[PDB]
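Undergrad: Please read through the structure below; I'll follow up with questions.
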Amino acid sequence: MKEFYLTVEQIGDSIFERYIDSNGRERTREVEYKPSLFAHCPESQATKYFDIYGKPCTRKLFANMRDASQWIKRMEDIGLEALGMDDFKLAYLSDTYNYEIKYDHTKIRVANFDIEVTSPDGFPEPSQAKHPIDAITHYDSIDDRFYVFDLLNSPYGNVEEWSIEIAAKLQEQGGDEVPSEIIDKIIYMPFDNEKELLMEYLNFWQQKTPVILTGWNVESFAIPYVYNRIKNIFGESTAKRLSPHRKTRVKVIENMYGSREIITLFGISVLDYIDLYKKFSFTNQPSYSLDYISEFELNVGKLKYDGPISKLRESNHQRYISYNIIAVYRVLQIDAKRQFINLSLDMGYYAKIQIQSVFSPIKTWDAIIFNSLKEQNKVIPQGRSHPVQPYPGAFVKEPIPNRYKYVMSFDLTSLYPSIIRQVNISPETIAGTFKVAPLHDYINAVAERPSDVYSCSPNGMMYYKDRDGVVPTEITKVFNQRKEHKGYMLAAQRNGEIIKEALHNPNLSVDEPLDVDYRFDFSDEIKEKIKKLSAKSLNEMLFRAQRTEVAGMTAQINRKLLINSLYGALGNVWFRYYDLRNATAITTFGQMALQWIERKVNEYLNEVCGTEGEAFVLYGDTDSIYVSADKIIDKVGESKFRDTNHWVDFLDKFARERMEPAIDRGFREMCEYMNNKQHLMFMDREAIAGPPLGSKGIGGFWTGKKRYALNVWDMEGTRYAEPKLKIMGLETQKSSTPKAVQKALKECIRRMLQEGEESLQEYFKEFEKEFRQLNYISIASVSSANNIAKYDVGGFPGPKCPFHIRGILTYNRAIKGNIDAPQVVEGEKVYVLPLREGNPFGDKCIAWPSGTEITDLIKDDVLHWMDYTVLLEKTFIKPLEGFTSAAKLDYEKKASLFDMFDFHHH
DNA sequence: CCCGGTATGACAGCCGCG
DNA sequence: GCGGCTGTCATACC
């Protein structure tokens, strides 16, 4: 076993490191690390060190890290570049671990915990920590145990001890339904007072100090609450004891709304799962509370209880504790499915960074470029300050709002990373500039060729073709690595398939499985030794073949995330290799790419269909184009197809046989026109959309930029058994839209695309008739409660007050002086309903906390004074009118067709 | 620097307008 | 009384 690191930190003139040694023991080092930095020198001085520009550099070795840091300030005050890695933690990791890090997760202590705090005051602020911590569930990955800390006596109640017997029983039997998987894994311990509890938790923390600390909201609630609580009761010295190095910093996170404070525990990587999920799930969710996320991933959700949580410990302490245990297990179950922690570790050691820096695409890329440059004796440039200067971004085509019967879409692969390599874009690779014509003229190939010598972007930039760019080289690596690991994953998957044939007829023998590598396909000699092998050994080979497939999967997605990271880094002023001209070179070339191929697809389809001057490309967004296939179908005639699958086959082949070669030679023309280093503009066919054959459906429609619906039969080569609706930007996709209305609008769209006008009309009529019979929760809008106090003037709405906020202030006057009634909290989501003019409430609308019924001492009047008309018009009819206008359909039978004209009268 | 550019929509408030 | 704006706020997605 080769040693790896756990956490690294700099305190004064010392690196403090937690690390696993060659024997597997967790250990700590204090090293008085001697960093190196670099300055420019004359050609006379003989060094092996050069910068990315090739200019010679002399190596300066400092006695400590403070001298290094003071030297950087002195070089700034002189006006000369101070070259090298200024984040000395990264240099230490590079020096101490100059090899491919192979870690062993079972020796990494990964803790996830959750806290409970009874509070009749409202949400207990972590910075003040006014109320007693009355429960802690702390899971440890090494022990595989849930350590549960339980407070029996607090100012808010004296309670019985928790029962594991009851907690395991069925929910109908009065039990908490804690899974038998974790029942034999709970270490329960009750306490007579909070001080005893908090002090035991601290001693527990010292013996089992987390390397990775996770959980839901741990960074913004749990950790701050435990720290501040211990601090307020025992003093700051005791609270620092939560850090292995007894050093803590109070960070102030100032978001563009308010300001909150997080606590930095030196020697611990905090990877909050709420942040970890938002970063790596790539699924946009309405709510990000553990409850919603659990039921989404695990189909079980968080544990239910009766009454307000502020009254739970009193009324049902048995539930309260079991709710705390399950809260921790919910996160562990999610991580068992998604494995974002293992992912985070994988990338942390690949980049050689602090694990919590996986949230930073800047840190990660800074280190990956640093390490590969280090092994070539090359010196990284100094990070220079840059003014935040907004530059052009992605091109988006304004579509003509219409229906579109048949649609076929195509995507460029890894567009921005592809341009970087194609054009060879890097700081040191800038070769000069050319007099730039309008983009229009480069799209139409009317402008003169920018350079015979250098590779070019349509923004005026020129780059060397002979040199290998530092950025281009570094991302080509990542590409090649991903292919390599996805070449091992496909091999490990296919190698397991041959094993599954042997799982039907084996023969027992006392032998261990053969030493073979699953990353590469088996030879004939290994294939000969399959039937003879035993049943015990065959299941061991299947275990290790699948184990190899899991290792390949993790690697191939980690590199995928890096590919998509780079542009972000490159376009960020804080990044070392950032250059504004290089950034606009990427986006502008991309703008040219999509519009040039729009031209080429139009010119090809016109020539083939015989027509001239017809817009086939109906829409385009960044790296994708959408083609109208009507003419292609009408060229064969849709009456010649026997079924839906017949014309989907037709279009699929057409794209591959006719369209894709026309695109490739189209882009090959563009590469030669810009004189680029290599052609890397590749376009895959994604979606084939259209209405079912012999149906009155319209297939798809656009209402504007980023607002469309499509009936998709085939995506990226896989044929769907049943048609699947792709909806983007429309109200069905917005969490502000009421539950029943989100459902109704989707069906309205389904009926439009699959069935036609009359069906939509029959549905609308019925939904209008039955709207008043729907539940008041399902038909209410949801909104975010930001800036409540700002627009509040003595309990009434002020100038420029938003609609939902007005609703909140109406609710507040209705429950003014009522503690049992739910309070609307700044930040949290709210239900909104309109009220008929003349109601006993203040205004025209009421808003109450989301996910809850209204207080019974106000419910009747709300339900009585609801404005259904306004609600149906605002949330349902208006957005539908939106879709139907573009689609050129009617939702109501006799609508005057003169309504679609912007008449005079002016 | 632990994601903001390119987007649309709901609503408030203003301006002309016999 | 209502388009035609501008401004604030809310929420999509790569």
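Don't overthink the numbers, they just go from 1 along the chain as shown.
Cβ atoms are placed via backbone N, Cα and C, with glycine included.
Annotations per Swiss-Prot:
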type	residues	note
BINDING	A:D411, A:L412, A:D623	Mg(2+) 4 binding site
BINDING	A:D411, A:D623	Mg(2+) 3 binding site
BINDING	A:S414, A:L415, A:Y416, A:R482, A:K560	substrate binding site
MUTAGEN	A:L415 to M	No effect on base selectivity
MUTAGEN	A:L415 to G or F	Increased misinsertion, increased mismatch extension and inefficient proofreading
MUTAGEN	A:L415 to A or G	Decreases base selectivity by several hundred fold
MUTAGEN	A:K706 to A	Almost complete loss of polymerase activity
Undergrad: Given the Mg(2+) 4 site residues A:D411, A:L412, A:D623, which other residues of that chain have a Cβ within 8 Å of the mean position of their Cβ atoms, reported in sequence order?
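TA: In sequence order, the nearby non-listed residues are A:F410, A:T413, A:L415, A:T622, A:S624, A:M683, A:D684.
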Undergrad: Using the alpha carbons only, what distance in Å do you get between A:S414 (substrate binding site) and A:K706 (mutagenesis position) once rounded?
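TA: Between the alpha carbons of A:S414 (substrate binding site) and A:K706 (mutagenesis position) there are 20 Å.
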Undergrad: For the substrate site as recorded (A:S414, A:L415, A:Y416, A:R482, A:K560), determine the largest distance between any two Cα atoms, in Å, rounded to the nearest integer.
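TA: With A:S414, A:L415, A:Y416, A:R482, A:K560 as the binding residues for substrate, the largest Cα distance is 17 Å.
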Undergrad: Using the alpha carbons only, what distance in Å do you get between A:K560 (substrate binding site) and A:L412 (Mg(2+) 4 binding site) once rounded?
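TA: Cα to Cα, A:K560 (substrate binding site) and A:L412 (Mg(2+) 4 binding site) are separated by 15 Å.
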Undergrad: I'd like to confirm something. Which of the recorded positions, A:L415, A:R482, A:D623, has a Cα closest to the Cα of A:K706 (mutagenesis position)?
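TA: The smallest Cα gap between A:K706 (mutagenesis position) and any of the recorded positions is with A:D623.
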Undergrad: Hey, how far is A:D623 (Mg(2+) 4 binding site) from A:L415 (mutagenesis position), Cα to Cα, in Å?
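TA: Roughly 6 Å, rounded to the nearest whole number.
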Undergrad: Run through the Cβ atoms and count how many others sit within 10 Å of the one on A:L412 (Mg(2+) 4 binding site).
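TA: Around the Cβ of A:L412 (Mg(2+) 4 binding site), 23 other Cβ atoms lie within 10 Å.
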Undergrad: Calculate the distance in Å between the alpha carbons (Cα) of A:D411 (Mg(2+) 4 binding site) and A:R482 (substrate binding site), and round it to a whole number.
TA: 20
Undergrad: Can you name the residues of this chain that are 6 or more positions from A:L415 (mutagenesis position) yet have a C-beta less than 8 Å from its C-beta?
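TA: Residues satisfying the criterion: A:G590, A:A593, A:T622, A:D623.
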Undergrad: Any same-chain residues 6+ apart from A:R482 (substrate binding site) with CB under 8 Å of its CB? Would you list them in sequence order, or say none?
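TA: Same-chain residues close to A:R482 (substrate binding site) (Cβ under 8 Å, separated by 6 or more) are A:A555, A:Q556, A:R559, A:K560, A:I563.
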Undergrad: Near A:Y416 (substrate binding site), which residues of its chain come within a Cβ-Cβ distance under 8 Å, counting only those 6 or more away in sequence?
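TA: Non-local contacts for A:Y416 (substrate binding site): A:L566, A:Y567, A:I586, A:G590.
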Undergrad: Count the Cβ atoms, other than its own, that fall within 10 Å of the Cβ of A:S414 (substrate binding site), considering every protein chain shown.
TA: 20
Undergrad: Hey, what's the Cβ neighbour count for A:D411 (Mg(2+) 4 binding site) at 10 Å?
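TA: Excluding its own Cβ, A:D411 (Mg(2+) 4 binding site) sees 18 Cβ atoms within 10 Å.
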